[PDB]
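> Could you have a look at this structure, given as structure tokens, before my questions?
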Amino acid sequence: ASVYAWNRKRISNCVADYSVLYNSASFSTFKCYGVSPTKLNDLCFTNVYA
Amino acid sequence: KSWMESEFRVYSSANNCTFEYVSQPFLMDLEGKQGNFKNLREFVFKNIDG
Ligand SMILES: *[C@@H]1O[C@H](CO)[C@@H](O)[C@H](O)[C@H]1NC(C)=O
């Protein structure tokens, strides 16, 4: 999608796979402004948007 | 010479729906027997801590 109409997905009730997104050597940079990228599998959330 | 389910009016306004769950599709008896019953159902519902 584009910035004028961005699609949002509701991914719920599933075990995440942050280990793949952590070490992938495909994206440019992580540099994400929330919580620490390390040990992301320890914390647990209710819902995550896409 | 069979019974078919046609009316599905259980829901009318299909708004933004949250996480849904499905099961394996199957086919029940779908026939009207007379006389005496043969079994009973029991479903205890409870909402504690979500
Ligand atoms: C649908 O969207 C409205 C407007 O954002 C919101 O108030 C409502 O909670 C949503 N319904 C859901 C998430 O089931």
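Numbers in chain A track Swiss-Prot; the residues on display, in order, are 348-397.
From the backbone N, Cα and C atoms, a Cβ is placed for every residue, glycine too.
OK, Swiss-Prot features for this one:
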VARIANT   A:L368 to I  In strain: Omicron/XBB.1.5, Omicron/EG.5.1
VARIANT   A:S371 to F  In strain: Omicron/BA.2, Omicron/BA.2.12.1, Omicron/BA.2.75, Omicron/BA.4, Omicron/BA.5, Omicron/BQ.1.1, Omicron/XBB.1.5, Omicron/EG.5.1
VARIANT   A:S371 to L  In strain: Omicron/BA.1
VARIANT   A:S373 to P  In strain: Omicron/BA.1, Omicron/BA.2, Omicron/BA.2.12.1, Omicron/BA.2.75, Omicron/BA.4, Omicron/BA.5, Omicron/BQ.1.1, Omicron/XBB.1.5, Omicron/EG.5.1
VARIANT   A:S375 to F  In strain: Omicron/BA.1, Omicron/BA.2, Omicron/BA.2.12.1, Omicron/BA.2.75, Omicron/BA.4, Omicron/BA.5, Omicron/BQ.1.1, Omicron/XBB.1.5, Omicron/EG.5.1
VARIANT   A:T376 to A  In strain: Omicron/BA.2, Omicron/BA.2.12.1, Omicron/BA.4, Omicron/BA.5, Omicron/BQ.1.1, Omicron/XBB.1.5, Omicron/EG.5.1
> If H, G and I count as helix, E and B as strand, and all else as coil, what does DSSP give for A:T376 (variant position)?
coil
> Where does A:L368 (variant position) sit in DSSP terms: helix, strand, or coil?
helix
